[PDB]
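A.B. asks: The structure follows.
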Amino acid sequence: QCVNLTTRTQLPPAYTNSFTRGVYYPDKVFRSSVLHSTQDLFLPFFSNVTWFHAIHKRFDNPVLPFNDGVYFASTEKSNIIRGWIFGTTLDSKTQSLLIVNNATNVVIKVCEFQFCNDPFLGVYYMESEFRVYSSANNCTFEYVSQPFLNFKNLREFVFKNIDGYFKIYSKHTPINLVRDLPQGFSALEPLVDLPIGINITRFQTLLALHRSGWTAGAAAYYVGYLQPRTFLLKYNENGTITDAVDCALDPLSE
Amino acid sequence: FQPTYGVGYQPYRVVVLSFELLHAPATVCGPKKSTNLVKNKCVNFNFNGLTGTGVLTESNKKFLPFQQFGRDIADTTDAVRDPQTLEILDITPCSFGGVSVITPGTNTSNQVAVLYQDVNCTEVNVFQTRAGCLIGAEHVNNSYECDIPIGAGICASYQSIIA
Amino acid sequence: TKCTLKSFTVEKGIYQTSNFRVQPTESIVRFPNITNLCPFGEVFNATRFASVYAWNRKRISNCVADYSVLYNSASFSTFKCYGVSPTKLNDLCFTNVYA
Amino acid sequence: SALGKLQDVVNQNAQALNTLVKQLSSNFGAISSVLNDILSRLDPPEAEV
Ligand SMILES: *[C@@H]1O[C@H](CO)[C@@H](O[C@@H]2O[C@H](CO)[C@@H](O)[C@H](O)[C@H]2NC(C)=O)[C@H](O)[C@H]1NC(C)=O
Ligand SMILES: *[C@@H]1O[C@H](CO)[C@@H](O)[C@H](O)[C@H]1NC(C)=O
Ligand SMILES: *[C@@H]1O[C@H](CO)[C@@H](O)[C@H](O)[C@H]1NC(C)=O
Ligand SMILES: *[C@@H]1O[C@H](CO)[C@@H](O)[C@H](O)[C@H]1NC(C)=O
Ligand SMILES: *[C@@H]1O[C@H](CO)[C@@H](O)[C@H](O)[C@H]1NC(C)=O
Ligand SMILES: *[C@@H]1O[C@H](CO)[C@@H](O)[C@H](O)[C@H]1NC(C)=O
Ligand SMILES: *[C@@H]1O[C@H](CO)[C@@H](O)[C@H](O)[C@H]1NC(C)=O
Ligand SMILES: *[C@@H]1O[C@H](CO)[C@@H](O)[C@H](O)[C@H]1NC(C)=O
């Protein structure tokens, strides 16, 4: 089942500053009170991060190129964002990865979905509307896991697809800021190391409708892209990353 | 199918297991064998694919729950988490020290003493110095001029060999 | 010391000759608790099997399989492994199994 | 910075020792910087190289 949503308001996507966000733990190694230099796929400091809104009539679900890695930021309340879609052509010609969190449980599937042009979730005021794909023919991997999930929550995710291994780094932050990204430091802990082994070049996030036509709940998300660079990471006496230096930002940090 | 049938006409349940290996990451393996953890001994450890040789002792370093190994400045694994019981163990290298021989002239005597540098005396006329463990030299309370230098204010001489 | 200095006479002094290394005494191979075994009980001990024209296929994946509870089971009349040695199944790792 | 002359000597000695231990992590063009990985992964005719 697919439904075109035709009551959108045309508006260009916004842009804002990354500040010192997008940092994650590069490995599973404890380090204490030391400075460690790493050359990994990182998000640059103070970079141009793309801003999309869901407000009521704005309903931002475009389909974006994956590049070498994706930082996803979510200034979220009442859980509108439910999952993501990864693939190359997003049809049954290729094989695609689906990540959802509905009202009960977290589902990870690798199938050849015939995706809708406008896929979404829907909550009736209870969640009773599922329009993501019309078919699923050759499913090669299934994984059922724990629940991952004024704006009250900051949900930061980093997706990488290296050597057939799809790394999900995640962080949940209690925030109380109204509109933009908070300015601060928060290292992303590794959440899921996922054995898919497929080509991913394009992704699309999943929103949820509210029915009482449809209504979009208040949410905002941010898309940034990872590039290979070096950070100098600081590890405290408790082994928690508190600060980092982008070596290619300015000559002082160099 | 009747139960009164002979063998060869009776039903047979068949399961055919086909192990296929595509170049996606492999997730079907056998049972990983484990053995009892032995501490305070120089053993060859293999923890989750990280192998080495060391003495595994108890650690006061409190790891975060997603972290498994620990590295120093020189990127050598000196801390690790046991996967069976979530405890932290500080790997320490199986002890090494210089073996120095303190002797007078062979025209004088053939008696020698052995210095194990930076080595405790409990794991090797036995005397513990800051330079190391000295075996074969009688420690005296009297002070003389330094004849053969040992280090850290300790000197050896021949009169037997005294330190 | 005589062998180190290449002389049969050694002068008075301290001479570093060799190195004392403690040697390995055991092998310790601690691994995680053997959890999430593959559901072979729902395949082999199933109540209702299929017919051979419509044979059932279960894709055993994302789990760990103890093959030597099958090879040491007295019930099986025929156990023929063709491409692989039977006892080597607990060591080889495969991407997935089809039952 | 009154005692900087001693501190430079101490820092240079510690930095030289640190760089000497950092040189063990380089493979120098080989397949790995660990000897045990080479002894476990290869036959002796290539392992000697
Ligand atoms: C929602 O809109 C999209 C965009 O127009 C529709 O996708 C097209 O549907 C037509 C219908 O025959 C096809 O000819 C096009 O090839 C489709 N475009 C692409 C890129 O595949 C979609 O069908 C609409 N949804 C529904 C339920 O009608
Ligand atoms: C971000 O990009 C947009 C266009 O893509 C540009 O107009 C804007 O100035 C950029 N912001 C910064 C801080 O460079
Ligand atoms: C959520 O999705 C899973 C998998 O499709 C399904 O089993 C479950 O019933 C769904 N929950 C609801 C409330 O529909
Ligand atoms: C994929 O699905 C199509 C149709 O569902 C089928 O014809 C094809 O054989 C399948 N391929 C694989 C590898 O399963
Ligand atoms: C992955 O997909 C992109 C675009 O579809 C293509 O250019 C690239 O060659 C593909 N890579 C592999 C390994 O298939
Ligand atoms: C480290 O943890 C201790 C308690 O374990 C706490 O008192 C201290 O404030 C922490 N330091 C930092 C920098 O988080
Ligand atoms: C492994 O088992 C022991 C005892 O059976 C238990 O104490 C320990 O918590 C278990 N570890 C995990 C990760 O389940
Ligand atoms: C079936 O059940 C019996 C007895 O409970 C057991 O011995 C056998 O291993 C089972 N078969 C499986 C698990 O394949």
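Numbers in chain A track Swiss-Prot; the residues on display, in order, are 14-69, 77-145, 153-176, 185-247, 257-298.
Determined by electron microscopy, 3.3 Å, according to the entry header.
Every residue, even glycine, has its Cβ placed from backbone N, Cα and C.
Feature list, courtesy of Swiss-Prot:
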MUTAGEN   A:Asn121 to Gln  Partial loss of biliverdin affinity
MUTAGEN   A:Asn234 to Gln  Increased resistance to neutralizing antibodies
VARIANT   A:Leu18 to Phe  In strain: Beta/B.1.351, Gamma/P.1, 19B/501Y
VARIANT   A:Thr20 to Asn  In strain: Gamma/P.1
VARIANT   A:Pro26 to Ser  In strain: Gamma/P.1
VARIANT   A:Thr95 to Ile  In strain: Iota/B.1.526, Mu/B.1.621, B.1.1.318, Omicron/BA.1
VARIANT   A:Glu154 to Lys  In strain: Kappa/B.1.617.1
VARIANT   A:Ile210 to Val  In strain: Omicron/BA.2.75
VARIANT   A:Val213 to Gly  In strain: Omicron/BA.2, Omicron/BA.2.12.1, Omicron/BA.2.75, Omicron/BA.4, Omicron/BA.5, Omicron/BQ.1.1
VARIANT   A:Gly257 to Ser  In strain: Omicron/BA.2.75
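Where in this structure would I find these features, and how exposed are they?
C.D. replies: DSSP assigns A:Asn121 (mutagenesis position) to a strand segment in the three-state reduction.
Counting only same-chain residues at least 6 apart in sequence, those with a Cβ under 8 Å from the Cβ of A:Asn234 (mutagenesis position) are A:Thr108, A:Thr114.
Its Cβ placed at the centre, A:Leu18 (variant position) has 15 other Cβ atoms within 10 Å. Under DSSP, A:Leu18 (variant position) is assigned to coil, being neither helix nor strand in the three-state scheme.
There are 10 other CB atoms within 10 A of the CB of A:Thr20 (variant position), with all protein chains counted.
Under the DSSP three-state reduction, A:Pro26 (variant position) is assigned to coil, being neither helix nor strand.
DSSP assigns A:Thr95 (variant position) to a strand.
Its Cβ placed at the centre, A:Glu154 (variant position) has 16 other Cβ atoms within 10 Å. According to DSSP, A:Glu154 (variant position) sits within a strand segment.
Under the DSSP three-state reduction, A:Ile210 (variant position) is assigned to coil, being neither helix nor strand. Sequence-distant contacts (6 or more apart, same chain, Cβ under 8 Å) of A:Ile210 (variant position) comprise A:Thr95, A:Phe186, A:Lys187, A:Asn188, A:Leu189, A:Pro217.
If you draw a 10 Å sphere around the CB of A:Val213 (variant position), it holds 8 other CB atoms from the protein chains shown.
Reduced to three states, the DSSP call for A:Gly257 (variant position) is coil. Its Cβ taken as reference, A:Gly257 (variant position) is surrounded by 9 other Cβ atoms within 10 Å in the chains shown.
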A.B. asks: Going by C-alpha positions, which of the recorded positions (A:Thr20, A:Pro26, A:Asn121, A:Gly257) is nearest A:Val213 (variant position)?
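C.D. replies: For A:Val213 (variant position), the spatially nearest of the recorded positions is A:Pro26.
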A.B. asks: Out of these recorded positions, A:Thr95, A:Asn121, which one has the fewest other C-beta atoms within 10 Å of its own C-beta?
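C.D. replies: Comparing Cβ neighbour counts within 10 Å for the recorded positions A:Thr95, A:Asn121 gives A:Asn121.
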A.B. asks: If one looks at the chain holding A:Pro26 (variant position), which residues at least 6 apart in sequence have a CB under 8 angstroms from its CB?
C.D. replies: A:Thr63, A:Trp64, A:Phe65, A:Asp80, A:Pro82
A.B. asks: Taking only the recorded positions A:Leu18, A:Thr20, A:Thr95, A:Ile210, A:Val213, A:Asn234, which have a CB closer than 6 angstroms to any atom that belongs to ligand 7?
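C.D. replies: Passing the 6 Å Cβ check against ligand 7: none.
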A.B. asks: Should any of the recorded positions A:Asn121, A:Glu154, A:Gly257 have a Cα within 10 Å of the Cα of A:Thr20 (variant position), which are they?
C.D. replies: A:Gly257
A.B. asks: By CA distance, which of the recorded positions (A:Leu18, A:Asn121, A:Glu154) lies nearest to A:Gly257 (variant position)?
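C.D. replies: For A:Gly257 (variant position), the spatially nearest of the recorded positions is A:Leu18.
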